[PDB]
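Inspection log for the structure reproduced underneath, given as structure tokens.
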Amino acid sequence: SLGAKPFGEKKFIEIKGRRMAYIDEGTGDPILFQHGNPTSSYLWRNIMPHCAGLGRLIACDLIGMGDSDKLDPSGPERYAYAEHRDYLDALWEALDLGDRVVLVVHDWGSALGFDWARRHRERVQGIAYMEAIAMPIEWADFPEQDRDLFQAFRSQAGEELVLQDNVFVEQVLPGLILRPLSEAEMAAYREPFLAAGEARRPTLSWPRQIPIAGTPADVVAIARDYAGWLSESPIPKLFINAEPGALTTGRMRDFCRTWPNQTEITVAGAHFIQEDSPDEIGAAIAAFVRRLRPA
Ligand SMILES: [Br-]
Ligand SMILES: [Br-]
Ligand SMILES: [Mg+2]
Ligand SMILES: [Mg+2]
Ligand SMILES: [Mg+2]
């Protein structure tokens, strides 16, 4: 169902001097849900229930996001993709996941998840993805409605737009959910970013990492690697498509449809589809896991 309550209480693990937060409920092989920008584990609160009894349900909060500690010093060079990966690789190692992990990913959680899978292919039982960064793109592939705003985040205007005005949280987030959110839901997303300044840096560093028109070259190279790999991987996949969707449309959606051993469903939503169609998403993920783990 819909609802504002979180799925569980956060547990914490020390990673490289910082405390990282995550939800971890149940037992069994892991079903790992990874949020992206400007969200946290809260994104999956109404989807995880569908997998009750199917595995150890885990949702990690990326460094500087959700209830995971903020990095200090922080500034323009902080919270880039490689730094997020360094922290997340360590947390996932610390979680003792074993070799039958089902990844459920979104946005930057998909770039991080796809990259981890390419590097630990034998430990990945299945991948469910939605509104993902499945390959490097061009501006022509970016949703028309926010193209100018995202070019702005990537310019020097970003510090004012995000560190001062918190536009990713206050405007982009609700602007890409079809239904109006309650105050409690909005409060959950605003919480890690209530403070003006560096506390909001993760939500500005992220759009500056999207692999568009070849920049930043480093993330473009990483996405090219996992795109090439996924397009050829026999690992079972669940493509949770969205209408109208946002990122995974046009060229990128056509490319994802060429991926092998994949099942697809379409749900109503723009980018943060978990807020619009949680039960349809959860049900398909549960059906996918039951197929992968015949009881
Ligand atoms: Br972003
Ligand atoms: Br570059
Ligand atoms: Mg500490
Ligand atoms: Mg906090
Ligand atoms: Mg398009």
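Chain A is numbered as in Swiss-Prot; shown residues: 2-296, in order.
Cβ coordinates are placed from backbone N, Cα and C, and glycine is handled just like the others.
For 31-155, the entry in Swiss-Prot reads domain 'AB hydrolase-1', with the evidence type sequence analysis.
Here Swiss-Prot describes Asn38 to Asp, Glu, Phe or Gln as a published mutagenesis experiment; the accompanying note says: Loss of activity. A coil conformation is recorded for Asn38 (mutagenesis position) in the three-state DSSP classification, outside any helix or strand. Around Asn38 (mutagenesis position), the C-beta neighbours below 8 angstroms that are at least 6 residues distant in the chain are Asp108, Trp109, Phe169, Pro203, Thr204, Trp207, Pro208.
Taken from Swiss-Prot, the feature chloride binding site covers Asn38, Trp109.
A strand conformation is recorded for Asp108 (mutagenesis position) in the three-state DSSP classification. According to Swiss-Prot, the experimentally introduced change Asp108 to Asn is described as follows: 58% of wild-type activity.
All chains included, 26 other C-beta atoms sit within 10 angstroms of the C-beta of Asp108 (mutagenesis position). What Swiss-Prot says about the mutagenesis result for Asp108 to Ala is this: Loss of activity.
Under mutagenesis, Swiss-Prot gives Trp109 to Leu with this note: Loss of activity. The 10 Å shell around the Cβ of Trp109 (mutagenesis position) contains 25 further Cβ atoms across the protein chains shown.
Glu132 (active site, proton donor) counts 27 other C-beta atoms within 10 Å of its own C-beta, drawing on all protein chains shown. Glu132 (active site, proton donor) falls within a strand when secondary structure is assigned with DSSP. If you look up Swiss-Prot, you'll see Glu132 marked as active site, proton donor, on the strength of a curator's inference.
Listed in Swiss-Prot as a mutagenesis experiment, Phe151 to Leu, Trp or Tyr is described as follows: Increase in activity. Every protein chain shown contributes to the tally, and the Cβ of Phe151 (mutagenesis position) ends up with 19 other Cβ atoms within 10 Å. Secondary structure at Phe151 (mutagenesis position), as computed by DSSP, is helix.
Under its mutagenesis entries, Swiss-Prot includes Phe169 to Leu with the note: 31% of wild-type activity. According to its DSSP assignment, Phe169 (mutagenesis position) is helical.
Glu244 (mutagenesis position) has a Cβ environment of 12 other Cβ atoms inside 10 Å. A strand conformation is recorded for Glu244 (mutagenesis position) in the three-state DSSP classification. One mutagenesis experiment named in Swiss-Prot is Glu244 to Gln, and its note says 38% of wild-type activity.
The annotation active site, proton acceptor is assigned in Swiss-Prot to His272. For the recorded site, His272 (active site, proton acceptor), the DSSP three-state label reads coil. Cβ contacts within 10 Å of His272 (active site, proton acceptor), excluding its own Cβ and spanning all protein chains shown: 25.
Of all Cβ atoms in the protein chains displayed, 24 besides its own lie within 10 Å of the Cβ of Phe169 (mutagenesis position).
Distances between the Cα of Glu132 (active site, proton donor) and those of the recorded positions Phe151, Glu244, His272 are shortest for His272.
Note: the CA-CA distance between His272 (active site, proton acceptor) and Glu244 (mutagenesis position) rounds to 9 Å.
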